[PDB]
Amino acid sequence: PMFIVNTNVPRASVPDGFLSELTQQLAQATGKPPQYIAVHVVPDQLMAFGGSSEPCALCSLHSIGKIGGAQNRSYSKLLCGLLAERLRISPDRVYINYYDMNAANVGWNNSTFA
Amino acid sequence: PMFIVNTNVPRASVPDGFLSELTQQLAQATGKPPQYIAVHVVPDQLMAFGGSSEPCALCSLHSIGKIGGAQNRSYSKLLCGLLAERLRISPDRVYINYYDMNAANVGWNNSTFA
Amino acid sequence: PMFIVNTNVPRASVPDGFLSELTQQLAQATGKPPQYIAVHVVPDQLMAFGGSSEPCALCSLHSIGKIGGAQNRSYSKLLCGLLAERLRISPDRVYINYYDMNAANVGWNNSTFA
Ligand SMILES: *C(=S)NCCCC[S@@](C)=O
Ligand SMILES: *C(=S)NCCCC[S@@](C)=O
Ligand SMILES: [Cl-]
Ligand SMILES: [Cl-]
Ligand SMILES: [Cl-]
Ligand SMILES: [Cl-]
Ligand SMILES: [Cl-]
Ligand SMILES: [Cl-]
Ligand SMILES: [Cl-]
Ligand code: NA
Ligand code: NA
Ligand code: NA
Ligand code: NA
């Protein structure tokens, strides 16, 4: 699983341990070992949501399987909750693109998971 | 709709109103209210296009529907025009990846659009 | 072809001419002329892989065709090799998402490749 968050919120407002919490909570959410979870946080971005420059975020969650209608709603409640509580970003100013990746299309360790 | 632009042009060369201009133009192009549109511009990037470092841009346009052969050809003209005038990027040094997203794979406000 | 690398390694550790090496190596691996190849390297990122902040990378390779089981394994060996040699990133701390793009979904110079 790979979770990426792009936001206009300043780096200083990202709480210590945020990447660790994301790793831990995504491991529990996806059911995959935390060892394989990758997290990427990109603050101080130049972005807008609805024409407003107030706090917002554009994210991505890639995973080989464990992606679906019900699961994605669950991931959204989890992730929007964290962005709201930890980064003070309103849930309605966050978009998360979910990708169900084929094992053959994910490279790792000089090979792929296929 | 979500539009992201990654470019090597300096932050100082990105007009302060560019995000709003993109939002408004994309609202008209997609026929969606500006409120639903998110924009993200990433300047000062380390990039090369065709083995050259002159101004260039790698972009992404995500949308739940409103994506297709004909529509994409139209978006390219709209976006290349904006990047050409406001960021000084030659249109033949711009790539735009279009993504037609399923509502179930787009998270927002603690849920998804499905 | 479009190759993007997001890594936590410092900018200073990115060798001069690294972009050129990626361009030429990708031209060889994909068979496409270098004039159409785009490369993007993003260092100094706030990332974690397996919860650890040791050197790691999240990448993407977009291409109209030339994507597949065997081909992707080959690309991974090539790209992980370059990241290990040039950026000192362990191959088991690198993920590469491969995307086989439909020509109609890749915009360039006021149109698409369809
Ligand atoms: C997230 S995309 N992890 C990469 C794929 C892991 C394969 S099995 C160990 O889930
Ligand atoms: C762009 S990806 N907007 C996402 C969906 C916006 C709401 S629907 C009701 O158009
Ligand atoms: Cl599901
Ligand atoms: Cl895939
Ligand atoms: Cl269409
Ligand atoms: Cl989708
Ligand atoms: Cl952890
Ligand atoms: Cl193949
Ligand atoms: Cl596609
Ligand atoms: Na998919
Ligand atoms: Na799609
Ligand atoms: Na940056
Ligand atoms: Na594809």
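Numbers in chain B track Swiss-Prot; the residues on display, in order, are 2-115.
Per the header of the entry, the method used was X-ray crystallography, 1.8 Å.
The backbone N, Cα and C atoms fix where each Cβ goes, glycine too.
Per Swiss-Prot, the features are:
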{"type": "ACT_SITE", "residues": "B:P2", "note": "active site, proton acceptor"}
{"type": "BINDING", "residues": "B:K33, B:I65, B:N98", "note": "substrate binding site"}
{"type": "MUTAGEN", "residues": "B:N111 to C", "note": "Causes formation of interchain disulfide bonds with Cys-81 from another subunit"}
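The residue listed as 'active site, proton acceptor' has B:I65 nearby among the recorded positions B:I65, B:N98, B:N111, counting only those with a Cα within 10 angstroms of its own Cα.
Taking B:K33, B:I65, B:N98 as the binding-site residues under consideration, the smallest Cα distance to B:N111 (mutagenesis position) is found for B:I65.
Sequence-distant contacts of B:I65 (substrate binding site), defined by Cβ-Cβ distance under 8 angstroms and a gap of at least six in the same chain, are B:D101, B:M102, B:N103, B:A104, B:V107, B:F114. For B:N98 (substrate binding site), the same-chain residues that are 6 or more apart in sequence and have a Cβ closer than 8 Å to its Cβ are B:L59, B:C60, B:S61, B:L62. Listed recorded positions (B:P2, B:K33, B:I65, B:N98, B:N111) with a CB under 8 Å from any chain C CB: B:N98. Following the DSSP three-state reduction, the secondary structure of B:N98 (substrate binding site) is strand. Here the recorded positions are B:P2, B:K33, B:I65, B:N98, and none sits under 8 angstroms from chain A, going by CB atoms.
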